[PDB]
Amino acid sequence: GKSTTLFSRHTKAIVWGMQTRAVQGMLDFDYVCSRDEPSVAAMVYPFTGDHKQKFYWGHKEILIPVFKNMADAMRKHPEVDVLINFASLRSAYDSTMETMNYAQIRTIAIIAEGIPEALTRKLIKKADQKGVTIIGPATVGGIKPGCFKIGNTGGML
Amino acid sequence: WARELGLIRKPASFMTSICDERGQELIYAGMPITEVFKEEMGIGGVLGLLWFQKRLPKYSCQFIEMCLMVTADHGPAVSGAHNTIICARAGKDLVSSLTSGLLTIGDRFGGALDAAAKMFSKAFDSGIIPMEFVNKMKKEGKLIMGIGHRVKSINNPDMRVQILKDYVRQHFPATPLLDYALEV
Amino acid sequence: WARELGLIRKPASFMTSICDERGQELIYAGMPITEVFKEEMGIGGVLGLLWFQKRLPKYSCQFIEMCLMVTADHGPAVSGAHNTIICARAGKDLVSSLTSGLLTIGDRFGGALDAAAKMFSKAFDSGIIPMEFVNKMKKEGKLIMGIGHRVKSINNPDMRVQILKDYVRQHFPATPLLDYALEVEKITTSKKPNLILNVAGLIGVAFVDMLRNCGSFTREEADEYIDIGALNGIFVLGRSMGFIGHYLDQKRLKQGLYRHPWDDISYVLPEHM
Amino acid sequence: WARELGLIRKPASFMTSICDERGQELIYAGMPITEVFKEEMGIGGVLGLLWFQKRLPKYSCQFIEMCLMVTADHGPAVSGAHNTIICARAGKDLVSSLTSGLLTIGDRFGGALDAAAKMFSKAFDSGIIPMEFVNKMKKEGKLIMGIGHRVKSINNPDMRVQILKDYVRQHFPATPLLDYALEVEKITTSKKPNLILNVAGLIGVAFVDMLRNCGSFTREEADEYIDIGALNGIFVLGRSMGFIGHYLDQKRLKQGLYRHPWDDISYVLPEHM
Amino acid sequence: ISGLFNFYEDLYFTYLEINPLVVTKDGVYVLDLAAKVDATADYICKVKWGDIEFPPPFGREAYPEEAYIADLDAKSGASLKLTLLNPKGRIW
Ligand SMILES: CC(C)(COP(=O)(O)OP(=O)(O)OC[C@H]1O[C@@H](n2cnc3c(N)ncnc32)[C@H](O)[C@@H]1OP(=O)(O)O)[C@@H](O)C(=O)NCCC(=O)NCCS
Ligand SMILES: CC(C)(COP(=O)(O)OP(=O)(O)OC[C@H]1O[C@@H](n2cnc3c(N)ncnc32)[C@H](O)[C@@H]1OP(=O)(O)O)[C@@H](O)C(=O)NCCC(=O)NCCS
């Protein structure tokens, strides 16, 4: 079933794609919201090997893991309940189908604009079956002040 | 003196086929140096002789020279130029500094020419069409080598891709792999 | 001054974890240099700190030093020493000559340590018995790396394989891969006497055994250090002593510029290109 | 077959005196490898054999090992370590990366050991007193090599100059050049506190003292070994450990390709050439 | 018999005579058997043979030097044979 609360101060998200500016904006928002931990636990980028990307937690320097595969990212981070999908329109459908095979993910944000409507309807049907809330495609996302920010929502700091 | 008399046998430990220093005239792969200058080949023709032991056509030598010209430098920020500058500022040496910079040439820096040639040749020889090649690279988690620019795009061309592409179009007899890469 | 006030953010472009130059005392992987000398580690302990960021046990450091000692030189005929001598006789430079020799270190020369470690580790971890490993290498058209000697055989031992093997037997807690390689060597010497465990084979398998049997590393760390080329580093650091010795030898002997005789070169140029 | 019968004459194009690979046992400068390990020389004794063809006393070999230990690394900011890290982040190779770093070793980086040894030896052999040497260097527009530290001074000692100096004082029979350099350091620290004997200065003068005060060398041999660059070899061999450590560190951290930021480069190209 | 043949050709026997083989309603019994095996097949059957021994022909005891020569024969691919009839002879 689709939950009532999507985001909290302990919400951890996986970001699909290499979006370092968006992730840094997410982290800056988390810091100025006095969150204990960053809201991004891992990133998934299929065109590279697993490594660690250097980000900022306020003025401190932190490392966020980047995984080639969804499976490794979800294995190493069972506390992640949100996926922010920066896949293009050609990859978003497959990324989201693959994401909904992991029950830990309860909310998916799809950023890409231009996904065909039939593919979106298939996504909607599977999400309804799995009880996964989808912040529909062609969106900047959403913001929960004090708790969580989706991608580039709200602009810069 | 025993070798001159042909009285003993000693196998030669080295083989070479590109240059003949001994003799009255220097020879570049069967071609005397005077003939090299009379035939008016330049760096490209000499490179053809020394690297391939072939007398390349004039447009091939010109294209090789053009390739050398466009890859001559790309600023001081890249790894090899950075290392060469560091070594020069260590007061070191021309050979030492150039070598320090050259030892960075490999996969991540300076290897995109070889990687792109190999990738496109493999795709072209396998018989797959460009769309199939793009999809196959995508699902293998591999970016296409030789595709992509930081700032320049369609309607904002590289302008040294343009120079080489214009030359190849006008002078090469056939460019099948170039056509394949343009479809990609 | 803006950084001191903490008014700006600038990401650091470099990461490092082996040495801390800044500060009152030099630090080798979290260990002060005064403590490095007080604890009486030598080259082996310093190498453990700088290459693995670990405080290795004393027998591990001693074994590393022994490995450096046995690979220090193997005469002037090999490719790297030959190149170093040529460069020294060109009047060139210590760094230039040593580097010219070191650039030959790779697959065919100086890479047998890494190749043997990888081959034997793969066979051991796959679970196949030594006879199956020998047969599998045979039908793949591959010689076992680290097996075979030009002159020395069973009943005529290498005697620097013997030194390292005796040390490893007496001081290592467990040597599973060394035992596996010794079984493989029993089979190969049954085929013909000179197919003994090499210095390269023994050093490779004993280094894998040291990495994954001393308590400092997890299996993943030991495998990663084998993968990224720590044994290549062992050979390079060991053979650098010999290459520098060859450079100094050529300088002391005042050997002039070398030219290869034409009678040793077969010229097979094309007729007319 | 003609050579075996002694029927022909062919001059050998190469000469070597440091290692004998052929034969039943490997020989390091006339000493079998088994005897090298039985006599319990370590890296220092092997280095003495391979670089000087001498059986050095135990304190000499220990001092050589200490010198290798203190020059093993000095962090990632120096030119050689920087180049090695760049080459490792280019995904390149252990040998290629280490060589890229080593090719910066020369005058401005890593040459202070040799320069200090030569300067202090020249001053000591000319017979001038330390005050005369300081004044002579001053009016020649030359800074004394081996004198000077960035932060450390008298009452704040280098602490790896201290380790080596204590060892040399306790074990060397005579240290005339070290005493001369300490007098020079007294003068220079009278000028300002941080003008202390460097690690380079101490290693250079103590190496000259070891060469010409241990019994293995004549004065001519010691001078020749200083002249042909044995201290360059000491620094190169020591710093190779740190450069390999930096390569392995960058591989373990999976650091990607480095590009120097444009904001750190001043472009001063001509208007139109 | 069929099984015996499979025993004969799997262990590389060249001679195998089980005589007499007494068979009764209780079962089969091998009272005696003389067997010669192909020694060169050791590399195929060392697992199945175990530490198989080949007794010398019944007669004079083998000399320690003759056993030394036999041991030498296994050192390499060379052939190293020695046999004695009377060490008190002068023709050697
Ligand atoms: C070619 C390829 C690397 C393009 O990468 P990219 O991420 O689009 O661009 P870059 O990696 O150059 O860097 C992006 C930004 O860094 C900037 N930059 C480049 N060098 C810089 C330097 N030394 N200092 C500061 N900034 C720099 C660029 O101007 C660019 O600025 P922008 O963010 O305003 O656009 C990518 O398409 C690719 O990997 N292709 C695979 C094929 C290949 O490798 N080809 C080899 C190229 S010859
Ligand atoms: C240039 C210079 C070295 C000429 O030297 P040279 O002693 O007259 O001749 P080389 O040393 O080249 O060769 C001597 C002999 O060895 C032979 N030889 C050359 N290379 C050989 C090789 N690889 N194998 C076998 N024999 C060789 C030559 O054919 C020559 O044969 P010869 O004895 O029948 O005449 C000398 O004049 C000189 O030192 N000049 C100073 C200026 C300078 O150095 N110029 C640089 C030259 S670009």
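By Swiss-Prot numbering, chain A shows 487-643, in order.
For this deposited structure, the header notes the method as electron microscopy, 2.2 Å.
Any Cβ shown, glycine's included, is placed from N, Cα and C.
Per Swiss-Prot, the features are:
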MUTAGEN   A:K540 to R or Q  Decreased acetylation and increased de novo lipid synthesis; when associated with R,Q-546 and R,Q-554. Abolished ubiquitination by the BCR(KLHL25)complex; when associated with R-546 and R-554
MUTAGEN   A:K546 to R or Q  Decreased acetylation and increased de novo lipid synthesis; when associated with R,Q-540 and R,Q-554. Abolished ubiquitination by the BCR(KLHL25) complex; when associated with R-540 and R-554
MUTAGEN   A:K554 to R or Q  Decreased acetylation and increased de novo lipid synthesis; when associated with R,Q-540 and R,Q-546. Abolished ubiquitination by the BCR(KLHL25) complex; when associated with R-540 and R-546
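A distance of 17 Å separates the Cα atom of A:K554 (mutagenesis position) from that of A:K540 (mutagenesis position). Taken residue by residue with DSSP, A:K554 (mutagenesis position) is part of neither helix nor strand, so it is coil. All protein chains considered, the CB of A:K554 (mutagenesis position) has 16 other CB atoms within 10 Å. Within 10 Å of the C-beta of A:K540 (mutagenesis position) there are 14 other C-beta atoms, taking all protein chains into account. Neighbours of A:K546 (mutagenesis position), defined as other CB atoms within 10 A of its CB across all chains, total 8. A:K540 (mutagenesis position) is 10 Å away from A:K546 (mutagenesis position) when you measure Cα to Cα. Chain B comes within the C-beta cut-off of under 8 angstroms for the following of the mutagenesis positions A:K540, A:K546, A:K554: A:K554. A strand conformation is recorded for A:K546 (mutagenesis position) in the three-state DSSP classification.
In this structure, A:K540 (mutagenesis position) is part of a beta strand by DSSP.
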